[PDB]
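Undergrad: Can you read through this structure? Questions will come right after.
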Amino acid sequence: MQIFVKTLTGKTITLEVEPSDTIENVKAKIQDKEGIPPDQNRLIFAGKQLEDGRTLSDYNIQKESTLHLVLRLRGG
């Protein structure tokens, strides 16, 4: 049950999750592949911002889906 992640830059990543997992948990594994937490990054599917109140099967997120990684609060 792998999920692919696409950043706005085009960075293709890969994570292991379950259709019963929480949105926050699935976002949390982004730290284990990159290092950036779920407060600096957000989540989007089908033009809708996802949130930590539902699961993957509740959003209809299948395997081989490309998630959308957006940056919150520009800084340097």
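Per the header: solution NMR.
Quick reminder: no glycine exception, Cβ is built from N, Cα and C everywhere.
Feature table excerpt (Swiss-Prot):
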MUTAGEN   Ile44 to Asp  Impairs ubiquitination by CRL2(KLHDC3) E3 ligase complex; when associated with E-42. Impairs ubiquitination by CRL2(KLHDC3) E3 ligase complex; when associated with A-68
MUTAGEN   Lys48 to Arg  No effect on HLTF-mediated polyubiquitination of PCNA. Impairs ubiquitination by CRL2(KLHDC3) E3 ligase complex
MUTAGEN   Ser65 to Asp  Phosphomimetic mutant that binds and activates PRKN
MUTAGEN   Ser65 to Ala  Prevents phosphorylation in case of mitophagy. Decreased localization of PRKN to mitochondria
MUTAGEN   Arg72 to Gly  No effect on ADP-ribosylation
MUTAGEN   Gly75 to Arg or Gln  No effect on ubiquitination by CRL2(KLHDC3) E3 ligase complex. Impairs ubiquitination by CRL2(KLHDC10) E3 ligase complex
MUTAGEN   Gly76 to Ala  Loss of ADP-ribosylation. Impairs ubiquitination by CRL2(KLHDC3) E3 ligase complex. No effect on ubiquitination by CRL2(KLHDC10) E3 ligase complex
Undergrad: Nearest to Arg72 (mutagenesis position) by Cα distance: which of the mutagenesis positions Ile44, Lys48, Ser65 is it?
TA: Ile44
Undergrad: Which state, by DSSP, holds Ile44 (mutagenesis position): helix, strand or coil?
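TA: Note: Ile44 (mutagenesis position) is in a strand by DSSP.
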Undergrad: If I restrict to non-local contacts, at least six residues apart, and a C-beta distance under 8 angstroms, what lies near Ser65 (mutagenesis position) in its own chain?
TA: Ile3, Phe4, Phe45
Undergrad: Using a 10 Å radius around its CB, how many other CB atoms surround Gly75 (mutagenesis position)?
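TA: Cβ-Cβ neighbours of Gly75 (mutagenesis position) within 10 Å number 6.
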Undergrad: Across all the protein chains here, work out how many other Cβ atoms are within 10 Å of the Cβ of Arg72 (mutagenesis position).
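TA: For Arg72 (mutagenesis position), the count of other Cβ atoms within 10 Å is 10.
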Undergrad: Using a 10 angstroms cut-off on Cβ to Cβ distances, just flag whichever of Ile44, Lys48, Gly76 is the loneliest among these mutagenesis positions.
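TA: Selected from the mutagenesis positions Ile44, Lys48, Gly76 on minimum Cβ neighbours within 10 Å: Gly76.
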Undergrad: Could you give the Cα-Cα distance between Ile44 (mutagenesis position) and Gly75 (mutagenesis position), in whole Å?
TA: 21
